[PDB]
Amino acid sequence: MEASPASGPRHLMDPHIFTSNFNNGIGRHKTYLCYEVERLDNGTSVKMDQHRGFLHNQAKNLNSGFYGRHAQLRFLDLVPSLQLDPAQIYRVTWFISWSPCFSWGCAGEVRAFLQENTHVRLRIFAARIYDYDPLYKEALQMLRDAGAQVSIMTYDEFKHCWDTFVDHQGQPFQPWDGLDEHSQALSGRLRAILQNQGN
DNA sequence: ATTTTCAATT
Ligand SMILES: [Zn+2]
């Protein structure tokens, strides 16, 4: 297991794990949540020294054997840690490999946060939409009520994501021929869920 | 455009 270099900083993401996790292929994949924090200044976006970070659904705990719930809930507690103030506007984007998520408290608590902080802008990016049965359709509409901000990832974003999430020299990102077929479906799948809004 | 996928330990 070569894994990422020990002398290297944990801020860099391994290329195999990043590609394998973003590959969305059939086999074994660990759910990962990536988020970014930026400070807006009079309409001017400003980035801090380094607030990039991500969370995984895999943790350790043999003595308690207890596992954390949805990674989205854990990030919710990360909001108060930053101590965001209502006098300023901050842009927070959450990236999740899967979009579907059945739960009566996950989206419920997340929706309550948006209602409590209407000045906070939250963007949700769905790398792939296929994890829960069609029921997730109603769950998506519930979150869309307060999170009316849904966007799909594009191949161009993948190139930048690798450089931003991965910074290796001599190992360029090698895109797989699968975004074109899903890229068009992602737009069709996203509008399909919103099409129910006409009802 | 589609691909009948692992996640709590030893
Ligand atoms: Zn959830």
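Going by what the header records, the deposited coordinates were determined by solution NMR.
A Cβ is built for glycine as well, from the same backbone N, Cα and C atoms used for every other residue.
Around A:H70 (mutagenesis position), taking its Cβ as the centre, 19 other Cβ atoms fall within 10 Å, counting all chains. Look at A:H70 (mutagenesis position): DSSP puts it in coil. The Zn(2+) binding site feature in Swiss-Prot is assigned to A:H70, A:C101, A:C106; the stated evidence is similarity to another entry.
Swiss-Prot gives this note for the published mutagenesis A:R28 to E: No effect on deaminase activity despite an altered restriction activity towards genetic invaders. Classification of A:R28 (mutagenesis position) by DSSP places it in coil, neither helical nor stranded. Taking a C-beta cut-off of under 8 Å and a sequence gap of six or more, A:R28 (mutagenesis position) has no contacts in its own chain.
Quoted from Swiss-Prot, the note on the mutagenesis of A:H29 to A is: Altered deaminase activity and restriction activity towards genetic invaders. Sequence-distant neighbours of A:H29 (mutagenesis position) (same chain, 6+ residues apart, CB-CB distance under 8 A): A:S20, A:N21, A:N23, A:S97.
In sequence order, A:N21, A:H56, A:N57, A:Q58 are the residues of the chain that are 6 or more apart from A:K30 (mutagenesis position) and have a CB within less than 8 Å of its CB. Here Swiss-Prot notes a mutagenesis experiment, A:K30 to F, with the remark: Altered deaminase activity and restriction activity towards genetic invaders.
Where Swiss-Prot documents A:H70 to R as a mutagenesis experiment, the accompanying text is: Altered deaminase activity.
Quoting Swiss-Prot on the mutagenesis of A:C106 to S: Altered deaminase activity. Using a 10 Å Cβ-Cβ cutoff, A:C106 (mutagenesis position) registers 18 neighbours.
Annotation for A:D131 (mutagenesis position): spatial neighbours A:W98, A:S99, A:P100, A:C101, criterion Cβ-Cβ under 8 Å with sequence separation of six or more. Under its mutagenesis entries, Swiss-Prot includes A:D131 to N with the note: No effect on deaminase activity despite an altered restriction activity towards genetic invaders.
The two recorded residues, A:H70 (mutagenesis position) and A:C106 (mutagenesis position), have Cα atoms 7 Å apart. Highlighted here are the recorded positions (A:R28, A:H29, A:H70, A:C101, A:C106) whose C-beta falls below 6 Å from ligand 1: A:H70, A:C101, A:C106, in sequence order. Sequence-ordered, the extra residues of this chain that approach the Zn(2+) site, with Cβ no more than 8 Å from the Cβ center of A:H70, A:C101, A:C106, are A:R69, A:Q72, A:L73, A:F102, A:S103, A:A107, A:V110.
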